[PDB]
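Below is one structure, written out as structure tokens, with a few remarks after it.
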Amino acid sequence: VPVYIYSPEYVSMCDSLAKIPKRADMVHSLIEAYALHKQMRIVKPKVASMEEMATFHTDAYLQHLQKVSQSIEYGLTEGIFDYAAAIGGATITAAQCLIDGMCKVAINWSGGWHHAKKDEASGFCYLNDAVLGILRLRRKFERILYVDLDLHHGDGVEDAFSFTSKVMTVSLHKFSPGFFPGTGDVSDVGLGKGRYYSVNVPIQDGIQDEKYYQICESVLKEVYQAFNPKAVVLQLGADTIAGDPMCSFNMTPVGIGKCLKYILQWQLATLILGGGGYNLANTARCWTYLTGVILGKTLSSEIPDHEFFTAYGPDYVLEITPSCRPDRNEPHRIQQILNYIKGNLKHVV
Ligand SMILES: CC(C)[C@@H]1NC(=O)[C@]2(C)CSC(=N2)c2ccnc(c2)CNC(=O)C[C@@H](/C=C/CCS)NC1=O
Ligand SMILES: [K+]
Ligand SMILES: [K+]
Ligand SMILES: [Zn+2]
């Protein structure tokens, strides 16, 4: 039975981010309104300790994060340290449940902040809960696969494990000269002992469910065969979904859902995280849908009556319609990238 990291205090904390005001509450409330929470094991998140956060982040950055919470050299609000520790601890708790064998799937939709560096805040991320979750899972598992379906390149998580073969990072993202964070070209394969253990899939604007899954399934198939992971960490940023102010990819939660299904059928210990997603109603739509996918349940099309119903206009349905934007992804480029990745994975043995 899937573990659902939740507490009213945790949601309230996560809601205090200005860039995503009350998203955690909208995400939870929609899930609750579909009564999906009754089909999960609700686990209260623990707050991360200083030494747990120090497993990745430098002491100087942590001390400075705590100071500004009361320098632009660390990429830096008020109460931001408590915010970071709560999310970091939530992902660790979910990871710990995976270790304890309490579940095969642990969910933390408020986590997935993958841009944070060991000493730098970046892309609205103040603490890399993804890395902290992976480092906790490293206590039991020798091979961990990290899959990043955010619109942006998971540069923080990749750089964290760029020199190791214990963790492989797969990231599908928009890659363009000028687009944040600028890294993650297909040529990027990690460095040193961790060479070819970093997979990057540069994708252009306008991509939709069908072509996206064809890329994702193709990559994950040969990754699973070559790397053969013992645990999976899934980052599912909803800023790929149509309607997002980023306005890059043209995805629907159904396409992301199929990628999720293909991963879940591996039947491995899976850590589910959120991340990006700045159209709040659409983000709630996506993760609620994906939660239903995890539970193997089909959700009703009409948005249930709840606190944030008025935010789902003008359609007030769960399904999201792709935008009328053209697809900038040419078939030859994709195959040229796929074949290149396919060649890199052969070196993994
Ligand atoms: C307005 C827009 C540019 C927004 N920015 C901001 O709200 C602020 C806080 C105001 S100006 C600024 N940051 C900025 C200026 C120059 N360069 C960067 C940021 C590099 N960082 C990003 O582009 C992250 C990027 C978000 C990434 C989410 C990854 S899940 N942020 C933004 O889209
Ligand atoms: K990504
Ligand atoms: K790696
Ligand atoms: Zn993003």
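Residue numbering for chain A follows Swiss-Prot, covering 15-84, 93-98, 105-377 in order.
Heads up, header says this was done by X-ray crystallography, 2.4 Å.
Cβ from N, Cα, C; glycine included.
The DSSP secondary structure for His143 (mutagenesis position) is coil. Annotation comment: Swiss-Prot describes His143 as active site, proton acceptor.
Per Swiss-Prot, divalent metal cation binding site is recorded for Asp178, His180, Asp267. Using a 10 Å Cβ-Cβ cutoff, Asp267 (divalent metal cation binding site) registers 23 neighbours.
Among the mutagenesis results in Swiss-Prot, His143 to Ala has the note: Loss of catalytic activity. The residue drawn here is the original one. Listed in sequence order, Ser150, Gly151, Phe152, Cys153, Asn156, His180, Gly182, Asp183, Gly184, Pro209 are the same-chain residues at least 6 apart in sequence whose CB falls under 8 Å from the CB of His143 (mutagenesis position).
Neighbour count (other Cβ atoms within 10 Å of the Cβ, all protein chains): 19 for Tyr306 (mutagenesis position). Under its mutagenesis annotations, Swiss-Prot gives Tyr306 to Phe the following note: Loss of catalytic activity. Complete loss of catalytic activity; when associated with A-101.
Residues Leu179, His201, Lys202, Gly265, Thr268, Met274, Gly303, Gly304, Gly305 surround the recorded divalent metal cation site, their Cβ atoms falling within 8 Å of the Cβ centroid of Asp178, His180, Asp267, which are themselves excluded. Here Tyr306 (mutagenesis position) is positioned 12 angstrom away from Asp178 (divalent metal cation binding site), judged by their C-alpha atoms. For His180 (divalent metal cation binding site), the Cβ neighbour count at a 10 Å cut-off comes to 26, with all displayed protein chains included.
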